[PDB]
Amino acid sequence: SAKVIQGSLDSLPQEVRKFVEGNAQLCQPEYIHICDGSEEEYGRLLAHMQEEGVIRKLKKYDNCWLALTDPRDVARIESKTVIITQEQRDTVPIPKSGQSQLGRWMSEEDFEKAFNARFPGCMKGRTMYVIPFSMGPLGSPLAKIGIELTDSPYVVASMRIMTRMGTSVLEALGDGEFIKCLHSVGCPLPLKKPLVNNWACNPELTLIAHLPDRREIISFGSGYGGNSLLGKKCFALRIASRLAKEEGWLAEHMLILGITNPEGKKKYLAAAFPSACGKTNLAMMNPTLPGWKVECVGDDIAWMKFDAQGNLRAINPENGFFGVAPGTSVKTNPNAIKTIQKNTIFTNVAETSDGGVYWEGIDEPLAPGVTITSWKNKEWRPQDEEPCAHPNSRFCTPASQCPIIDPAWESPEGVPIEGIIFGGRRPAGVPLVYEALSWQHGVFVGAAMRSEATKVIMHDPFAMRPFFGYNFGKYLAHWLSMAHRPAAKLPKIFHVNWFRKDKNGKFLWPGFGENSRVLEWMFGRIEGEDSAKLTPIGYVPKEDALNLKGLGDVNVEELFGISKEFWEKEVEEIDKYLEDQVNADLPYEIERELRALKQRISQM
Ligand SMILES: Nc1nc2c(ncn2[C@@H]2O[C@H](COP(=O)(O)OP(=O)(O)O)[C@@H](O)[C@H]2O)c(=O)[nH]1
Ligand SMILES: [Mn+2]
Ligand SMILES: [Mn+2]
Ligand code: NA
């Protein structure tokens, strides 16, 4: 109580009080700031970080900010990310011959050692911020509350954008369940190691842990993104996927968009692509086809549940976009360009001398006079060796500012999903687009997903490889079980490939807003249109079914080319992968789909 500098311990729901005070006794913060989520709290905290050189203000824009990190702490790190369960098998399938790549289990005993070696006294001299936050619209029956303790002001500010945060959240929680989220940069005062670029972090000791059985996320040593903004990956994919398994719903690495045709008919679609494969870009697409409209519900994470009527309802549980900045240009994503010019926090991009932002791929000239400070706080010119922005640099921006944010983006009941799309980067062999033969086939298609690393072609089932909160075999069984709900309206499932390249490494499909031509065919297919031709991998568009006018040289034969040699190779790789990685936990229906694809290919 003596150390509370905002709010009141007496005021917290009892269980929230125990969490705060228990971890205060452990971490030894100098003060405790219970966040209220107010504009005043936000602005004062921003100005404070500014005074201290933790952030700089971008004067070219309205209320925007730039943080530059320790180059040791620049990304979410999978090698340091663990899930603790009594049994390894509940976390990952026990692989047949190899090491698992579907999760990273740590015993409770090992974790307890790691914890006791990190957290005691870790917030000495620092403020513990208490962040009460809702993943999902505040009223929604699909929403879940978390409380994050952190000693990073950069985390509080970013969480205000990426979640719904504040007092109204505590008042909505009452004596209900919440996910316990503990974070420390791991740099108690006085500092024992030198502070780099005013960015507190402890790389040697970084550890991002999930303890689903205790409803706890415990993360240490990193101030960055997914390691520190605990609502996003840790809560909304890892903890949630398991919660969803227990509760009958789904927590997925999916964008949600609403699409409207020239008649005004509207549908919602969800899509799972791995990072750097274009979700944010699709979710706020500027469609090239006249009359068509795409509206954004979320760009990263979907929580979905069948309602009493059998509609699959999806909410975006985030309150903002945490997008990769480099590659973002008016040509590629004009709506992201529009959103990020106010109330936005940037991380590890270059700064122009007039107080604007810059990054590789921004594809927009600088005025004669304007110079560039790189993300490493050094002067920079287009012919230095280093990129001006870090490749994983970011904007953190309010969802409500996207000029095409969907009008139901915050509806507490969610939006009805009629189609689910899978995809990644495949330079060869995979057509632009196909549609699954059935639900069980579609689940197989999700399971089989592969994507060029950003020359290796990696497996990334459902775009969830880094995020499974529990056994992936069980997660497949959970997806298959959806067909066994009597009322369920199972959405059509599609697979796309924006990235097939021709013989000289050039893209066959222009992509971007031209992807609206692919969405149109999907939409028509959901309505039951006779626009599909059967192939060994599923339905592809008929000849002339796609609107290809205005395109120029589009080699359709090569684009939808299905080679026997490639697909024989593809099934072997899928076969081996599923055998090793899922092994005893592979559902029968999946093996059956694998057998069936092998057989259809063998008849070519
Ligand atoms: N060639 C091509 N590139 C794309 C397309 N969509 C997105 N990209 C690029 O893919 C990279 C990642 O895009 P992004 O929206 O950040 O993907 P996310 O990480 O999944 O949200 C960016 O450089 C984009 O310019 C597309 O349709 N075609
Ligand atoms: Mn994205
Ligand atoms: Mn993501
Ligand atoms: Na800094």
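The residue numbers of chain A are those assigned by Swiss-Prot, with the residues present covering 12-465, 473-622 sequentially.
For this deposited structure, the header notes the method as X-ray crystallography, 2.1 Å.
Each residue, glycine too, has its Cβ placed from N, Cα and C.
Marked as substrate binding site by Swiss-Prot: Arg87, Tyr235, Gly236, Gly237, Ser286, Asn403, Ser404, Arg405. In the three-state DSSP scheme, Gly237 (substrate binding site) is classed as helix. The Cβ neighbour count for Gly237 (substrate binding site), using a 10 Å radius and every protein chain shown, is 22.
Mutagenesis annotation in Swiss-Prot: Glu89 to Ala, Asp or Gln, described as Abolished phosphoenolpyruvate carboxykinase activity; decreased affinity for oxaloacetate; the structure shown retains the original residue. All protein chains considered, the CB of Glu89 (mutagenesis position) has 15 other CB atoms within 10 Å. When secondary structure is read from DSSP and collapsed to three states, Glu89 (mutagenesis position) falls in the helix class.
While the structure shown retains the original residue, Swiss-Prot records the mutagenesis experiment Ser90 to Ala with this note: Decreased phosphorylation and increased acetylation levels. Cβ neighbours within 10 Å of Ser90 (mutagenesis position), excluding its own Cβ and spanning all shown chains: 7.
The C-beta environment of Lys91 (mutagenesis position), restricted to residues of the same chain at least 6 apart in sequence and closer than 8 Å, consists of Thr217, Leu218, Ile219, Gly232, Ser233, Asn238. Among the mutagenesis experiments that Swiss-Prot reports, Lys91 to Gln is described with the note: 3-fold decrease of affinity for phosphoenolpyruvate.
Residues annotated as Mn(2+) binding site in Swiss-Prot, with experimental evidence given as evidence: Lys244, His264, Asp311. In the shown protein chains, 24 other C-beta atoms lie within 10 A of the C-beta of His264 (Mn(2+) binding site).
Positions annotated as GTP binding site by Swiss-Prot: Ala287, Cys288, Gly289, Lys290, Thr291, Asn292, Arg405, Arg436, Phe530, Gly531, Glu532, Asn533. In sequence order, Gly236, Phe333, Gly334, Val335, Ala336, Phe357, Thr358, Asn359, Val360 make up the list of same-chain residues 6 or more apart from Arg405 (substrate binding site) whose Cβ falls under 8 Å from its Cβ.
When secondary structure is read from DSSP and collapsed to three states, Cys288 (active site) falls in the coil class. The Cβ of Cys288 (active site) lies under 8 Å from the Cβ of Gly434, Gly435, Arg436, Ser462, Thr465, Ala481, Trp516, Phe517, each of which sits 6+ residues away along the same chain. The feature active site is assigned by Swiss-Prot to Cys288.
Record note (Swiss-Prot) on the mutagenesis of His477 to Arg: Destabilization of the closed state of the omega-loop, resulting in decreased capture rates for the weaker binding substrates associated with catalysis in the phosphoenolpyruvate to oxaloacetate direction. Under DSSP, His477 (mutagenesis position) is assigned to a strand (E or B) in the three-state scheme.
Within 10 Å of the C-beta of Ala287 (GTP binding site) we count 18 further C-beta atoms, all protein chains included. Residues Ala287, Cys288, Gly289, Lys290, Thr291, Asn292, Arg405, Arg436, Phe530, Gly531, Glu532, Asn533 are the ones the record ties to GTP, and the longest Cα gap between any two of them is 25 Å. The Mn(2+) site is defined by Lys244, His264, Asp311, and by the 8 Å test on Cβ atoms against their centroid, the other residues of the chain that qualify are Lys243, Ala247, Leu248, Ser286, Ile312, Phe485. Within 10 Å (C-alpha to C-alpha) of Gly237 (substrate binding site) lie the following recorded positions from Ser90, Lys244, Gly289, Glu532: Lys244.
In the three-state DSSP scheme, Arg405 (substrate binding site) falls into the strand class. In sequence order, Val85, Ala86, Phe333, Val335, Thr358 are the same-chain residues whose CB sits within 8 A of the CB centroid of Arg87, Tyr235, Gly236, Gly237, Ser286, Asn403, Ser404, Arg405, the residues recorded for substrate being left out. Around the Cβ of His477 (mutagenesis position), the number of neighbouring Cβ atoms within 10 Å comes to 18. The Cβ of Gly289 (GTP binding site) lies under 8 Å from the Cβ of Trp516, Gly529, each of these being in the same chain and 6 or more residues away along the sequence. Using a 10 Å Cα-Cα cut-off from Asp311 (Mn(2+) binding site), the recorded positions that qualify among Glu89, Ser286, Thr291, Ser404, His477, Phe530 are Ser286, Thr291.
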